[PDB]
Amino acid sequence: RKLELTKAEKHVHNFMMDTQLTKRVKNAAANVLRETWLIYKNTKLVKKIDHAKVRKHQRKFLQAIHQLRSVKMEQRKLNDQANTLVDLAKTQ
């Protein structure tokens, strides 16, 4: 098969994996204002539910949640997930 594969034929940004090139969103985050990932002390168990497997724990679990049933991603797919129409304008 003398075709396909080995994509890219221009080459660009072939850094060593990452040499301080891929920065944030302009370090505009700083401390996300809330700086919850900075103020936190002793503990830090505060995050948007749903992230890991999450199984038996305190209270048994059931199906019809977010397990199984996935033979085709099908329409409705996420990857970016973002929305801000009340920014750089309404600050208070």
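Using the numbering of Swiss-Prot, the residues shown for chain A are 396-487, in order.
The deposited model was determined using solution NMR.
Backbone N, Cα and C define each Cβ position, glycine as well.
The following features are taken from Swiss-Prot:
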type: MUTAGEN; residues: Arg396 to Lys; note: Does not affect inward rectifier potassium channel activity. Does not affect apparent calcium affinity
type: MUTAGEN; residues: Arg396 to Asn; note: Highly decreases inward rectifier potassium channel activity; when associated with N-397. Slightly decreases apparent calcium affinity
type: MUTAGEN; residues: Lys397 to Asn; note: Highly decreases inward rectifier potassium channel activity; when associated with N-396
type: MUTAGEN; residues: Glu399 to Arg; note: Increases inward rectifier potassium channel activity. Does not affect inward rectifier potassium channel activity; when associated with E-396. Decreases inward rectifier potassium channel activity; when associated with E-396 and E-397. Highly increases apparent calcium affinity; when associated with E-396 and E-397
(request) For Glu399 (mutagenesis position), write down the residues of its own chain that are at least 6 apart in sequence and whose Cβ falls under 8 Å from its Cβ; none is a fine answer. (result) none
(message) So if I measure Cβ to Cβ from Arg396 (mutagenesis position) and keep only same-chain residues at least 6 apart in sequence, which ones fall under 8 Å?
(response) none
